[PDB]
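Undergrad: Please read through the structure below; I'll follow up with questions.
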Amino acid sequence: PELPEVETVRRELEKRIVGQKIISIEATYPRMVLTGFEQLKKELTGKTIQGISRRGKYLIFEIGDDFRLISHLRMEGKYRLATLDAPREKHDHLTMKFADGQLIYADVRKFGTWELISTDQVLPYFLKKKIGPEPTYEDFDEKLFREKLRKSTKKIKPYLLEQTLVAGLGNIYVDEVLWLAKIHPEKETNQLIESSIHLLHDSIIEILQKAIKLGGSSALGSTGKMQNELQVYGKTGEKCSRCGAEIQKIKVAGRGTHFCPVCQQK
DNA sequence: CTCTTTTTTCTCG
DNA sequence: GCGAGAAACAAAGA
Ligand SMILES: O=c1[nH]c(S)nc2[nH]cnc12
């Protein structure tokens, strides 16, 4: 999941589980609770979910006044709301049981994580990760963006994927953003001119906000419609609608990369 | 059979 | 520090 999918999930969870008391917490895979499963179980049980927030691709459960549960879904994490008599499925790892249902976390690849953090430790937590600003006109300052790009010789695609320039892009939407802004994914950032940087900046906010509005690209968060709007990602060999040009796939710093070479030259 | 594909952290050199 | 890319892991596919 990338930011739009994670934001979709956050909204669905906000509608359903906020206000509910955690009756118990059970795990078949406690290793994904990085801060310690017994501790999390002991602290959160009996507490009421007060809210759900998000920061980049991180979910933040506000549980009680003093605790935050930071969940990351990584590559394949999925939440679903189920009745209490629901059977366990093969890649279900964690369950948060309420009086009238349960929240189950599943993850085929077991990459996803849970971290129990104090409320006053949430900002330090994200500072330590050097998470960049949220992809909004209010938070995503073009000038800071411009300066970070000029001071770096990194390739633009892997630099955007680092979460430090701006939070929330993953492989899908970075490919889409660079196509939209007509920038080659291997372009060194200190080579970008001001006008490209401006378009890139606006593109990042436009693509992500549109994907959020369409419910993301597609068990919560599975009814998204952004996958019909994708111009390049996963469309290797198809047309760019540029006079017969086709989408190429390459590897960039180990990641599959879809782009239109005709439109995205260095 | 083998190897490659599909977020963040970590290791290498 | 760098930057690339394998590994945490599973499953599918070539
Ligand atoms: O069909 C098109 N062909 C080309 S070469 N460029 C375009 N820009 C928008 N549509 C087109």
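Following Swiss-Prot, chain A shows residues 2-138, 140-220, 226-273, kept in their order.
Method of determination (from the header): X-ray crystallography, 2.4 Å.
Cβ atoms here come from the backbone N, Cα and C positions, even for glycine.
Residues annotated as active site, schiff-base intermediate with DNA in Swiss-Prot: A:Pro2. Swiss-Prot lists A:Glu3, A:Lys58, A:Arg262 with the feature active site, proton donor, giving a curator's inference as the kind of evidence. One mutagenesis experiment named in Swiss-Prot is A:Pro2 to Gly, and its note says Loss of activity.
Are these features on the surface or tucked inside, and what are their neighbours?
TA: Around the Cβ of A:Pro2 (mutagenesis position), the same chain contributes A:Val10, A:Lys58, A:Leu74, A:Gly78, A:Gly172, A:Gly218, A:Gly228, each under 8 angstroms and 6 or more positions distant in sequence. Under the three-state DSSP scheme, A:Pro2 (mutagenesis position) falls in the coil class.
Residues near A:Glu3 (active site, proton donor) in space but far in sequence (CB under 8 A, at least 6 apart, same chain), listed by position: A:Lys58, A:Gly170, A:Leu171, A:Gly172, A:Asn173, A:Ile174, A:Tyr175, A:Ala213, A:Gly218, A:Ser219.
In the three-state DSSP scheme, A:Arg262 (active site, proton donor) falls into the strand class. When other Cβ atoms within 10 Å of the Cβ of A:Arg262 (active site, proton donor) are tallied across all protein chains shown, the result is 15.
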Undergrad: For A:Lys58 (active site, proton donor), list the number of other Cβ atoms lying within 10 Å of its Cβ atom.
TA: 21
Undergrad: Taking the 5-residue hole in the deposited chain, the Cα-Cα distance from A:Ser220 to A:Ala226 is how many Å?
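TA: Output for the chain break: 11 Å between Cα atoms.
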